[PDB]
Amino acid sequence: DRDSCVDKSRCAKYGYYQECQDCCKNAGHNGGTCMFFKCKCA
């Protein structure tokens, strides 16, 4: 119970990264955003 895509799935400089939004959505949400190589949810 400690997945956290933020510290698992990489990302680009910033914006929309299909990789990030995919992770979150797969976790049990809708998606997320990209923040300085960081993967956050929405």
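We're sticking with Swiss-Prot numbering for chain A, so the shown stretch reads 21-62, in order.
From the backbone N, Cα and C atoms, a Cβ is placed for every residue, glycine too.
Of all Cβ atoms in the protein chains displayed, 9 besides its own lie within 10 Å of the Cβ of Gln38 (mutagenesis position). Among the mutagenesis results in Swiss-Prot, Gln38 to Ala has the note: 6-fold reduction in affinity for Kv11.1/KCNH2/ERG1 potassium channel (Kd=72.9 nM). The residue drawn here is the original one.
Residue density at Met55 (mutagenesis position): 16 other Cβ atoms are found within 10 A of its Cβ, drawing on all protein chains shown. For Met55 to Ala, Swiss-Prot lists a mutagenesis experiment annotated as follows: 30-fold reduction in affinity for Kv11.1/KCNH2/ERG1 potassium channel (Kd=303.4 nM).
Annotation of the mutagenesis experiment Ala62 to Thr in Swiss-Prot: No change in affinity for Kv11.1/KCNH2/ERG1 potassium channel (Kd=14.2 nM). Under the DSSP three-state reduction, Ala62 (mutagenesis position) is assigned to coil, being neither helix nor strand.
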One should report the C-alpha separation between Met55 (mutagenesis position) and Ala62 (mutagenesis position), rounded to whole angstrom, as 12
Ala62 (mutagenesis position) to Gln38 (mutagenesis position), Cα to Cα, whole Å, comes out at 13
Students should find that the Cβ of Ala62 (mutagenesis position) has, within 10 Å, a number of other Cβ atoms equal to 11
